[PDB]
2 protein chains.
Amino acid sequence: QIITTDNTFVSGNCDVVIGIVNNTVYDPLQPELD
Amino acid sequence: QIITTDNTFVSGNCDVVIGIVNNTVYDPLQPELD
Ligand SMILES: *[C@@H]1O[C@H](CO)[C@@H](O)[C@H](O)[C@H]1NC(C)=O
Ligand SMILES: *[C@@H]1O[C@H](CO)[C@@H](O)[C@H](O)[C@H]1NC(C)=O
């Protein structure tokens, strides 16, 4: 699946996780631009 | 319940999916953006 807010949830800042990596997390609302 | 994008997930087109029937699916964002 494409990585977005739909299939992921946030928890804390990034320095507390060992082995964390970076990648885009698209928000479907942005293209809508309602 | 009324079929909406929140309670339904999607995977693939409805050609090879056996028995699929076409029905309206309403996105809650569109009425709010009207
Ligand atoms: C993710 O990006 C932040 C900010 O650009 C950076 O500080 C961090 O090192 C990056 N993490 C990885 C795993 O590349
Ligand atoms: C449902 O059953 C009928 C009667 O056995 C059959 O003609 C039809 O093809 C079946 N539909 C599916 C999608 O299997």
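Shown for chain A, in order and in Swiss-Prot numbering: 1113-1146.
We read in the header that electron microscopy, 2.9 Å was used to get this structure.
Placement of Cβ uses the backbone N, Cα and C atoms for every residue, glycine included.
Quoted from Swiss-Prot, the note on natural variant A:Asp1118 to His is: In strain: Alpha/B.1.1.7. A helical conformation is recorded for A:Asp1118 (variant position) in the three-state DSSP classification.
Sequence-distant neighbours of A:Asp1118 (variant position) (same chain, 6+ apart, CB under 8 A from its CB) are A:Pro1140.
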